[PDB]
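I'd like to ask some things about the structure below.
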Amino acid sequence: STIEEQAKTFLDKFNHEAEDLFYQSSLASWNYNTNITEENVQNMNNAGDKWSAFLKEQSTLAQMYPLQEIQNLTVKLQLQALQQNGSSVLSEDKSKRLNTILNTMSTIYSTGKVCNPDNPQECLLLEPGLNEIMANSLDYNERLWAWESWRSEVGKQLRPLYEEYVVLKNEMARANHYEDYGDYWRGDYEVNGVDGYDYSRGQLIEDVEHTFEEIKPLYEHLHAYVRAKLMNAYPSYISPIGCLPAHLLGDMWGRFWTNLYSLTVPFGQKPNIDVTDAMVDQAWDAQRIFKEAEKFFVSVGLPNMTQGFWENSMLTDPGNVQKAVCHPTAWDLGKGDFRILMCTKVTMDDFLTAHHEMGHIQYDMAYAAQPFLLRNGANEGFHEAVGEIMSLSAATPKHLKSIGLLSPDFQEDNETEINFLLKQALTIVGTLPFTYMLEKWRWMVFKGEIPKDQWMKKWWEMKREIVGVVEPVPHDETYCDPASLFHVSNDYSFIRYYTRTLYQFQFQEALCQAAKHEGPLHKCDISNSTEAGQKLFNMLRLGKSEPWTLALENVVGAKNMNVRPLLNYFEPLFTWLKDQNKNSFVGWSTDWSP
Amino acid sequence: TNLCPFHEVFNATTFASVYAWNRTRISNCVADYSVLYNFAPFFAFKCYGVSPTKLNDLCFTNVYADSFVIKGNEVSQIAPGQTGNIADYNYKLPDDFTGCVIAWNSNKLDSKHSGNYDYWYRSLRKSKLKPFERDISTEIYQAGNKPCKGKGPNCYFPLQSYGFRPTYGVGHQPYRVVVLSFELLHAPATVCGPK
């Protein structure tokens, strides 16, 4: 028999066993996250060990099937997913050292707590400490002290381990026929063997740069507006022509500018739309929120939630009797088991989060017929984009008036729209230069452009040139800013956020054209539109069986990332910011106080 | 009045696997098909070549009741002309099947925590089964060119376990399927409906 039939039989056996083992592991993880006990921890550890051993054994058996002798694209993709050696290609000592370094960095980031210099006994950890401090405090000295201490204590300790981590990851990637770890991360966007839809790993950098070149004017105007607002708020500490300080960005690392909405609000005389009071008055609970989300998803033509979903999901905090991680996550245990773990309370934010998680669940339910190795989003940002488009469609005032939360006589004035667009901008466009700079720095460090003695220097240079952030304290070579980030210290990709940001607005534009929406893009609601629902389901059912370029062409009609939908979405805010900055300086200079 | 053993087939404690489906012979009794409706949660009641209302009027010589347990997605494969792992390698109905297929959800009986691995199905076979053929062979399937001896590369066991759990989805929950084959051979009609 040919090698293709043997490979198909092996894949069938692997899928059959992997479904059961992954269901066991996911059920153990769910039992742990819903009830934090030592027995649940041990069960989850045993299930994860069994799953990892199964994957290690099946990966060795898949090596005997050559990829060159496989013509079926689905079988070839499954084999490529199975034949990945990963960290098993290195020696045992190097693998143990890499695992130890990863665990040590994770513990340093998690156990790291900052103590006050005046009171050594008064110490503050990260989340209820420095995050809450940098979130709402308006003191220059306090924010500067927190920002400096967070990367002087946690920093200068991860870099001695981060360099060995980079070396080991580069060795592992070169052993896996990749140029460096950056190529190993960009391999998710790689498409081979499909004429017209191919996509190389080097093309991703070019496309991201091309998109950021077009984002540059809008982000520059937003940066000028935020700089003017901060100068009006922080006198004698902001320059009208220089960069913004790092500690005054409303966040520990400057990723999201959402916390600066209190100072950068265009019209503070009219509060934004908040249907929390309406839901409290109408006595809404978690069940009502999820039922409204289900009705929204059925209105576009997507299937309704299963009975096991309503039975097994944790939609409310179980109280003090059970310890649970209140992080909203969509759970796909496989074999028809879809659950949501969310400590839902009365809040419009929880309404949008429930819509996001139900969109994730719908994506998971769509490709359930695909093989096990293909039961994932076509790209690392597709799930996030599918969630974000539903979160956007739910937050529209039209949908809120339809579901009975806003008054039917409520008129949508221009200023409320401008405030909403500015908040969405501070949320979405503010993190694009940061993501771009972080990912580019990691890529150039992996490629060897910045070998040993220029990491912090080139990091700050790129930050000034791209994000417009100046250092309030001159950091030397011993410090390490990227290691302070969760994703960088825990070995996670970051370009996924840029890609999902682009795909979100692309999918939104496509579905609003399919729904025949007349007017601005932010007023678009895809509710009661079966055409948009079917056009989206055509992509959601594919999974990784087909290249992401083909799915993107099926949705928006393009095979690459297009930033024009984002610009069309923010065009009213762009027009307003132009008139606002007409009497102000635009741009930032790369030279300021150290 | 002599009631048929239909109660012993439908209300059995444990059912057989689809690769070892138990065929029970119904003869010399009164086939009260109205008692079958006692199991109201019927997932599917589809008769081929015969009508369920006119089933109590016709007389048959032998009635074959084939009982087994499959999953919800594979219930569609129990029909004339279907293709799949069950319809080709486990249980195949002919293109001219005269009978009715009865299925109901058994998530209460057949499901079990930590997996109910007592039900098996044949995923690999050298060729598709003939209509109403039964194969209980446990010979290791030779997928490769090398000889077959012991489990390993290209040597897979032809049987796979379902592992039913109560928290599974509706498509993966266990469904007990009873296939009633009505044969009209050159013999006196011993099976008739109630009069």
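All chain A residue numbers match Swiss-Prot; in order, they span 19-612.
Every residue gets a Cβ built from N, Cα and C, even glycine.
Grabbed the feature section from Swiss-Prot, which reads as follows:
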ACT_SITE  A:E375  active site, proton acceptor
BINDING   A:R169, A:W477, A:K481  chloride binding site
BINDING   A:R273, A:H345, A:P346, A:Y515  substrate binding site
BINDING   A:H374, A:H378, A:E402  Zn(2+) binding site
MUTAGEN   A:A25 to V  Increases slightly the interaction with RBD domain of SARS-CoV-2 spike protein
MUTAGEN   A:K31 to D  Abolishes interaction with SARS-CoV spike glycoprotein
MUTAGEN   A:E110 to P  No effect on interaction with SARS-CoV spike glycoprotein
MUTAGEN   A:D355 to A  Strongly inhibits interaction with SARS-CoV spike glycoprotein
MUTAGEN   A:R357 to A  Strongly inhibits interaction with SARS-CoV spike glycoprotein
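Please situate the listed features within the shown structure.
There are 24 other CB atoms within 10 A of the CB of A:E375 (active site, proton acceptor), with all protein chains counted.
Secondary structure from DSSP puts A:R169 (chloride binding site) in a helix.
Around A:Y515 (substrate binding site), the same-chain residues six or more apart in sequence whose CB sits under 8 Å from its CB are A:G399, A:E402, A:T449, A:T453, listed in sequence order. Following the DSSP three-state reduction, the secondary structure of A:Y515 (substrate binding site) is helix.
With a 10 A radius on its CB, A:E402 (Zn(2+) binding site) counts 22 other CB atoms from all the protein chains. A helical conformation is recorded for A:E402 (Zn(2+) binding site) in the three-state DSSP classification.
Residue environment of A:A25 (mutagenesis position) contains 25 other Cβ atoms, counted within 10 Å of its Cβ in all protein chains.
In the three-state DSSP classification, A:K31 (mutagenesis position) falls within a helix.
Note: A:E110 (mutagenesis position) has no non-local neighbours, i.e. no same-chain residues 6+ apart with C-beta under 8 A of its own C-beta.
Cβ environment of A:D355 (mutagenesis position): A:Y41, A:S44, A:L45, A:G326, A:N330, A:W349 lie under 8 Å away, each six or more residues apart in the same chain.
Cβ-based neighbour count (10 Å, all protein chains) for A:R357 (mutagenesis position) stands at 24. DSSP assigns A:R357 (mutagenesis position) to a strand.
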Whole-number Å only: compute the distance from the Cα of A:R273 (substrate binding site) to the Cα of A:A25 (mutagenesis position).
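For A:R273 (substrate binding site) versus A:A25 (mutagenesis position), the Cα atoms are 45 Å apart.
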Taking only the Cα atoms, work out how far A:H345 (substrate binding site) lies from A:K481 (chloride binding site), in Å, as a whole number.
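Cα to Cα, A:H345 (substrate binding site) and A:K481 (chloride binding site) are separated by 31 Å.
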Measure from each Cβ of the recorded positions A:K31, A:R273, A:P346, A:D355, A:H374, A:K481 to the Cβ atoms of chain B, and list in sequence order the residues where some distance is under 8 Å, or 'none'.
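It is A:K31, A:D355, listed by sequence.
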Return the residues near A:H374 (Zn(2+) binding site) by Cβ distance under 8 Å, restricted to its own chain and a separation of at least 6 in sequence.
A:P346, A:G405, A:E406, A:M408, A:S409
State the Cα to Cα distance, in Å, between A:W477 (chloride binding site) and A:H378 (Zn(2+) binding site), rounded to an integer.
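Rounded to the nearest whole number, the Cα-Cα distance is 35 Å.
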Is it possible to get the count of other C-beta atoms within 10 angstroms of the C-beta of A:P346 (substrate binding site)?
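Around the Cβ of A:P346 (substrate binding site), 15 other Cβ atoms lie within 10 Å.
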Suppose the chloride site is A:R169, A:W477, A:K481. Which further residues of the same chain have a Cβ inside 8 angstroms of that site's Cβ centroid?
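Output for this site, in sequence order: A:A264, A:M474, A:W478, A:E489, A:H493, A:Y497, A:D499, A:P500.
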Cα-Cα, whole number of Å: A:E375 (active site, proton acceptor) versus A:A25 (mutagenesis position)?
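Just about 36 Å between their Cα atoms.
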Which of these recorded positions has the least crowded Cβ, counting other Cβ atoms within 10 Å: A:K31, A:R273, A:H345, A:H378, A:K481?
A:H345
Which residues, same chain and not among A:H374, A:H378, A:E402, have a CB within 8 angstroms of the centroid of the CB atoms at the recorded Zn(2+) site?
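Apart from A:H374, A:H378, A:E402, the close residues are A:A348, A:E375, A:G377, A:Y381, A:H401, A:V404, A:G405, A:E406, A:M408, A:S409.
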